[PDB]
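Working notes, beginning with the structure itself.
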Protein chains: 4
Amino acid sequence: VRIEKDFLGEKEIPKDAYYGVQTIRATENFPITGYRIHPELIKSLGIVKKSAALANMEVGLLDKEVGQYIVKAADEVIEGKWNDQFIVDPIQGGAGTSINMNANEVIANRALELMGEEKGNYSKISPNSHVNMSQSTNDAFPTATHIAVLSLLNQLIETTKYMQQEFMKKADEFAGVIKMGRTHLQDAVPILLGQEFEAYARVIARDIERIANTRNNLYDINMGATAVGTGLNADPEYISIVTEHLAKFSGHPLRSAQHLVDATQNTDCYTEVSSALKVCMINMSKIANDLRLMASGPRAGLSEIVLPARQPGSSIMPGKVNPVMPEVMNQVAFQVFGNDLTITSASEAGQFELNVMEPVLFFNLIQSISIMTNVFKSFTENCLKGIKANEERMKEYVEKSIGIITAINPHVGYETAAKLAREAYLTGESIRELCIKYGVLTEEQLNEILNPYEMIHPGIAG
Amino acid sequence: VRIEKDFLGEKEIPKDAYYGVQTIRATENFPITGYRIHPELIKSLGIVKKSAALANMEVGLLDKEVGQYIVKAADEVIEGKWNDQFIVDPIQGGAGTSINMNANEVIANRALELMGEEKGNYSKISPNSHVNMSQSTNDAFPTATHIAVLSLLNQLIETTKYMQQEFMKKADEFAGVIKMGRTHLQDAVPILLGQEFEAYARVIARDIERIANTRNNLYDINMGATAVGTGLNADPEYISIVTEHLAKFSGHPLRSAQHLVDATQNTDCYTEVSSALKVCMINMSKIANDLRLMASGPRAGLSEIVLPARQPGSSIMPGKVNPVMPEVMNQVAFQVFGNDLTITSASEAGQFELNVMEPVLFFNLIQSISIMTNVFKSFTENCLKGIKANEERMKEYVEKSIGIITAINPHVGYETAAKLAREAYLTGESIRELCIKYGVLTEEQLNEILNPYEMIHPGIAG
Amino acid sequence: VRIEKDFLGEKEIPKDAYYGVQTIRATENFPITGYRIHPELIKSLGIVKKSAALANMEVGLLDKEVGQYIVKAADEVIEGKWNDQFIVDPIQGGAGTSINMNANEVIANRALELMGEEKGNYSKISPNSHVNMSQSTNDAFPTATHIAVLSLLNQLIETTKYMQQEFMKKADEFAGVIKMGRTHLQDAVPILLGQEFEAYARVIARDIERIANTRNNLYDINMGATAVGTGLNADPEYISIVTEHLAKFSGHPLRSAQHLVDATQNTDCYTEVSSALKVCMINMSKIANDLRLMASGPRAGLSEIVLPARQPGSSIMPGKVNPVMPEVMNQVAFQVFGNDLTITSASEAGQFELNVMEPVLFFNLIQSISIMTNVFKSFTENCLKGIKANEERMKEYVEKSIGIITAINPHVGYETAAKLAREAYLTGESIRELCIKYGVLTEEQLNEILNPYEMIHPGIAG
Amino acid sequence: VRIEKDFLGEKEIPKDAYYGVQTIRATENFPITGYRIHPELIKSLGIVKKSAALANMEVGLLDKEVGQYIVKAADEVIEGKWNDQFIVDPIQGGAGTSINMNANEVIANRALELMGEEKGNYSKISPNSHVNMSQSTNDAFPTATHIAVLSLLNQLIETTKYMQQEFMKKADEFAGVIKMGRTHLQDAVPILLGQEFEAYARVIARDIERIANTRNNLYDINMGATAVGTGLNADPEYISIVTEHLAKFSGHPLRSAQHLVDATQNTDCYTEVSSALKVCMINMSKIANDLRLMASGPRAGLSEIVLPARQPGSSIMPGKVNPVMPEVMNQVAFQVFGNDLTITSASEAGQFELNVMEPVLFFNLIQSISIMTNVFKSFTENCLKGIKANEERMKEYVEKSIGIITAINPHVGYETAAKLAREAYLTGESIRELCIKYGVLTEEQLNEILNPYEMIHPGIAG
């Protein structure tokens, strides 16, 4: 057992635990979801605390003896050796003060334990006077988040660049596959499966550029802003030195905002990212819809493609294999949509020099980024790479179609092409047959026209 | 021309115009959408002003000689003889005052004309002191909306009940049209077309319930709440009398809110209505998606049903008949989804004794009730009623499906059920033509098993 | 170690684990959030499985020896003795098939272990042939959910009835507290703190009725619907018997849907609930905003009320105590908003006889219900019950105000009341002083007018 | 009158009317909102039709004698001389065909009039075969939108840059107005007014960036994609020429999409624009909330600033000046939030080679760009420019605050800082009048410490 002085009374803390009274209070105040902050935020908090201790020792504001152990402690945190000590809820009041304190108390007691001391003795190492030195809950929390979101964002970018490329391999793999293009779900003119699959790769790439670009306004941190961001009593040399430590230790081109009051009360950089991730899932969701449509059947559906099986199929029903992968892609799209509304709401709920709604906002931003990376990973591996086509099925879909007339029209004139089209539609005979029966094009003269490639690309009539 | 002085300066009001400086200034401050308030809101304003004029005269607050004219004028506003005079932007600040004043000025001036006086002579009939006597923007405006929304609501209910019944007709009409059910867009077991249509009729019936029941909370008005909702200086006999007058002329069971303060600051009833509309449109959209899918084709799609052609088909390409009506349905569903977010947002933005964001809220709420009633009518008349079925196409779907085997299993043992199926899965041989060309059930017997009704209904295995 | 036959190969399962190959596959296919389904869904799955085993034994479809142990196993599940065996992700493809199987395999192996057998021997007890007998993933999953959502919903209703009542105790506690009502955030006329607090209780109560009422369409289950809901090969006696078991064991007035195809493909009942919960948080969020405004200060803010302290305050800043509780209330409101968009999207993404987007939809519905219950619990305990008022502070706010003139106006006429009001506004002297200086009302004659109660309620001028 | 035959029957087109059966039928099928397409879309349609007419003539596809007239007519449509003739509902099915045909008919008939022919004589000038020659609804409509949105976008940018600069002016103008910062709406440390205004100017500057950069993806048009996007039968010289004509007359750096299929089915660029607008409005709304708060009062509120009166204040109650402009700002922000959900939803509803839900999407997108530009102008001209400050009120706020002590701590030791503060917390004695009436810093010295600039800026403790 143990006991720590809290204005709300003396509380007991497990002798094995590293969090202090403050964290417990947070646990009692906001027991909402039961979730634990993402390990990357934890890692980033470690980085933020380590970089601050350092700068503080350099400007000489932190005793070099204590601030020496604090570092090795923050490093252990960074290495992910204390993700269980962070028990506060992602959704909490206090605009993040509890997330800051949970880290301050864990880094403080470990630092105390490390230099042979009593964990609870905040006189030797104060999580609030040493660990949280030269920093406020309004600059440490956001900075750690910017770092977390940035690290996380890069991981998504690469997982999407991979997916996007695998989408191209399929575009070429099917670059010769001919089929029927549908507009309004109504049969139109011929199109190549590869043209649709490249279409997918192109929107995805466009998604990568947009997501990637949201990182810029995320690179500006407000470390050094005091409470309101006016830097009251803040050492300009601390700011310059800590900013650089964060950058090197976080591997990000971090920068110090030109205006701290602005970088303190505004949250537009967070929404910018959510908005990009939303646009990405909008597209991915649509692509996931086309995938389920082309996979429909096998008998009473479109049956254009075949997705690998990922979940056992009913025995009495051979052929029924649900596109479970593309489906889970649709659901993540919906989640991201929902998170973007939650994020939108938190952002505008900001008041004056501080937006206290940041905690629920960050929980969603980081969630979206996470779940997207994960579905992308498994969706491409467990579905995309192994997509096969039913060329034959689609080939004939083009034969029994009417739209194919557009290709033929130029070689027969509108007058006859229309007659051929109408009749074939009413009687049910392929347009190919009507050209021979009515004698207007020979079997050979027809294939030289029904050229899959030349038929799906712009060009003269010859 | 005419000149009306304003604390902002002199504005030249058109000679033939019935509005005044108040209305003009509003046009200047809020040139947002350029739209006009729904004529049902205009009519409602006329009722509110009339019900107030009579009450004020009965309680001796308003000169019966002037009041008499005001009532006659308000009566013309109720008959929609002056909708042109209402020019303020549905989206405006001031929490509705511009809208209220537009009605106060128009009625005030039209009244002066009736009693042979110069329009704009607010000394005889002040729009503020006479037409707006004993009321506040905070109670007149919201009460008008309560009446308008209720009226539009009842219409939506009629048009929806009509539509719901037309769905039932289709359910009966197709009560025997067998087709192939799908789950995950994957072939499943057989199902009756008419069953899907009753599935729609039911959810819609259920919408009618939810929507209609949201009327109750609107019945409570806050007329006579004055500014905050304290009724400060308001005469209980005025309230009593005015509430009774509103119910009588509006046609709704209006009730004077038990807690006028609660009724003056809470907007939970509007979010309740929007909630019910959004849900309805969700159902309606899923249904439209189904329709466009069942109409896809002809050659390369489902082709289960035929929707009546409204848009002229491809000039010379037959067969392509886009499902425009179900499409315009889907879009309205999207509008209502966005409208509900606007409403949610405007509702939560409330502060203390008054939610000043009501105009955008009411504008969206009314718009939903309006556009929904409008497509519901157009969709049932120009699509729903004329939907025809491709009985044969769906018939063969059930026949050549490797899934109808679930309906035959009990009669041929779970052993022979794997051979007659898994074989029909490769050779593609009809599951029926296989029973014959193998021996297990005689044709006349095989039809009592694959019967359209008992095959799509609950029954003991064998 | 162990090993189970899966079409995707032979997989290893920890000898201690109760889930089988299928669950593992689910774990590999959809590793999205890392979350575990809510223990109540687990409990409900238990109930659903237990009730099915029973009915199956009664209709004699399940061997009474095996189905005997399965029950005691499902009961152990119901008692929450295996919430760790359910490892699948809330967000999964397959419209919930994996959640069904995770329960089927855990209930199967425990049942096997219980009758002294080998867990992996699906020949003795098949999670797919015994446990999942007379049921499909399209009727068991939703039913368990309806039951889960219903149980959960009641808990919220009571936690809100409590909060709502505590809101009234404060209404009366402050029934005498006078203050300044604000519309547009601009000073208006006087109002009682108790009138605002009752206003809160009234919207909340209205929230309880709406939330409570959403339970009705949730009472209809579709147990007995086969795959598509046509009940193909389903024993009508099984349906009647299982439905009743569910009802008694779940404590809910469960009913068997009149139309199973409808109850299978429609999801409108889920959105109905989300929509009610959304409306509730809209209101709660607004109430939480007023609370933060009234708590503002202590020096440069409104300072109307004082919320108990829940998180340590800056030492150099005595008086600064952030409304962390009302803030976490605002964030949950945003979450629920987001979940309602995710829920809306999943509902309309339904296709034909089955909506496969139900998993992400249920994850949100259950989350919303949960987090709301939790914030409600702690918000009332850690904030609501202990709200104190600064009567003095507010009393004078009414003295230095102008709006107070409205109360006085009747006893002095518009001519003089306006002069008194203007001057006091320009010079800065209270209206009370101007009445004595200008001699128009004596100190006594003024207090008999500035009666807090008579001033905040409708009435004549005498 | 006039009679025009339609596959639906004979419709009597008005004699003075320039539209035809196509347009009329659309009015019948879609009587949804009753609105008219934004005149910028109309103008764009005229440009597209002109750029196509010239290209078709150059490549010899269109009779130069007829084409000549078509161009002149399209030229009148570009000059907005016929906006009245465009009567189709912005919300329509058919994926834009009605809108496209409305432009094809109007231009076709106005051309026939110019060359002395009977209007409706589509044998001379067929709206479908001449005005719509070499194009498809699928490429004409989206390209027009690309041009319209781009044009409106550039205007929004001008008006926003203007507004952003006006904010800067206020930032400079108040560069020295000290006030009391707030976080959690709780008193904090001092901050400069002008700092909050530059905080706004910066986020808005940042919006200008994000918004403008979304123009790039719109630059790529798909003109000449025909139905699906295969360009089947389209002449590369036509495309080349038409794209160049569009850029020239539109004024934008239009580029012919590299993958016409990708450009014909993806809508990710519109969601990208809406995303940027939504974010901007989030910032703008937070700012409006701040404004209404800083204008609250006068007597019972913050009263930090004075907004110019636009709505006539309480007839006889002085002091009450509602912040209507910031309010109408908040509402527009809510509209754009809903519009973004509609757009998100319409975007994801895409299918295969065409997203048929574009009309509702474009309607909302354009509406956002329009209403935003409109309030941005009105708000800066009727509010922002005339914002005055209550320098004294804010001055005393800083003076009587128990928080200014953080700015004096370094000079009086962390020991005397607890006595001079915690005492001023109860007696309410000025933190300054306490330093004097206690001895620690001389008046002339106490002012170099509590200086408005160095007190709100980063600096070494002492």
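Since chain D takes its numbers from Swiss-Prot, the residues it shows come out as 5-466.
The way this entry was determined, per its header, is X-ray crystallography, 2.5 Å.
A Cβ is built for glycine as well, from the same backbone N, Cα and C atoms used for every other residue.
When secondary structure is read from DSSP and collapsed to three states, D:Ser318 (active site, proton acceptor) falls in the coil class. A simple way to gauge crowding: the CB of D:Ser318 (active site, proton acceptor) has 19 other CB atoms within 10 angstroms, across all the protein chains here. The active site, proton acceptor annotation in Swiss-Prot covers D:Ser318.
Residues or ranges marked as L-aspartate binding site in Swiss-Prot (evidence: experimental evidence): D:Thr101, D:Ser140, D:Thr141, D:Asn142, D:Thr187, D:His188, D:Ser319, D:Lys324. Sequence-distant contacts (6 or more apart, same chain, Cβ under 8 Å) of D:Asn142 (mutagenesis position) comprise D:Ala99, D:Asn226, D:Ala229, D:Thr230, D:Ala231, D:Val232, D:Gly233, D:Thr268, D:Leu358.
Cβ neighbours within 10 Å of D:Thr141 (mutagenesis position), excluding its own Cβ and spanning all shown chains: 22. In Swiss-Prot, a mutagenesis experiment is listed as D:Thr141 to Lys, annotated with the note 40000-fold decrease in catalytic efficiency.
In Swiss-Prot, a mutagenesis experiment is listed as D:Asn142 to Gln, annotated with the note 3000-fold decrease in catalytic efficiency.
Here Swiss-Prot notes a mutagenesis experiment, D:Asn142 to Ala, with the remark: Loss of activity. Does not result in any major conformational changes. The DSSP secondary structure for D:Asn142 (mutagenesis position) is helix.
Quoted from Swiss-Prot for the published mutagenesis D:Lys183 to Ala: Loss of activity. Does not affect tertiary structure. When other Cβ atoms within 10 Å of the Cβ of D:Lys183 (mutagenesis position) are tallied across all protein chains shown, the result is 28. According to DSSP, D:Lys183 (mutagenesis position) is assigned to a strand segment.
One mutagenesis experiment catalogued in Swiss-Prot, D:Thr187 to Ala, is accompanied by this note: 6280-fold decrease in catalytic efficiency. Does not result in any major conformational changes.
Annotation of the mutagenesis experiment D:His188 to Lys, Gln or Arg in Swiss-Prot: Loss of activity. Long-range neighbours of D:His188 (mutagenesis position) (same chain, six or more residues apart, CB within less than 8 Å of its CB): none.
Here the residue is the original one, while Swiss-Prot reports the published mutagenesis D:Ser319 to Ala with the comment Almost no change in catalytic efficiency. When other Cβ atoms within 10 Å of the Cβ of D:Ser319 (mutagenesis position) are tallied across all protein chains shown, the result is 11.
The mutagenesis experiment D:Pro322 to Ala is recorded by Swiss-Prot, whose note states: Almost no change in catalytic efficiency. In sequence order, the list of same-chain residues 6 or more apart from D:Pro322 (mutagenesis position) whose Cβ falls under 8 Å from its Cβ is empty.
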Tertiary neighbours of D:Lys324 (L-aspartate binding site) (same chain, Cβ under 8 Å, six or more apart):
D:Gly317, D:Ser318
Give me the Cα-Cα distance between D:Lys183 (mutagenesis position) and D:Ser140 (L-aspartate binding site), rounded to a whole Å.
61
I'm trying to understand the geometry here, so how far is the Cα atom of D:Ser319 (mutagenesis position) from the Cα atom of D:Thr101 (L-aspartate binding site), in Å to the nearest whole number?
53
Between D:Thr141 (mutagenesis position) and D:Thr101 (L-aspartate binding site), what is the CA-CA distance rounded to a whole number of Å?
5
In three-state DSSP terms, the structure that D:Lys324 (L-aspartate binding site) belongs to
coil
Measure the Cβ-based neighbour count of D:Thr101 (L-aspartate binding site), defined as the other Cβ atoms within 10 Å of its Cβ.
26
Relative to the Cβ of D:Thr187 (mutagenesis position), which residues of the same chain, six or more apart in sequence, are found under 8 Å away?
none
Looking at the recorded positions D:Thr141, D:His188, D:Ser318, D:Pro322, D:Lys324, which ones have a CB within reach of chain C, meaning under 8 Å Cβ to CB?
D:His188, D:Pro322, D:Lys324
One finds that other Cβ atoms within 10 Å of the Cβ of D:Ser140 (L-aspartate binding site) number exactly 23
Residues D:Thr101, D:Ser140, D:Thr141, D:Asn142, D:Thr187, D:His188, D:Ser319, D:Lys324 [recorded L-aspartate binders]: greatest CA to CA distance in Å
60
Quick note, recorded positions D:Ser140, D:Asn142, D:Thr187, D:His188, D:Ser318, D:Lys324 vs chain A, Cβ pairs under 8 Å, ordered by sequence, gives D:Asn142, D:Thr187, D:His188
Of D:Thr101, D:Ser140, D:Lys183, D:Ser319, listed here as recorded positions, which sit with their C-beta under 8 angstroms from a C-beta of chain B?
D:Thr101, D:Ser319
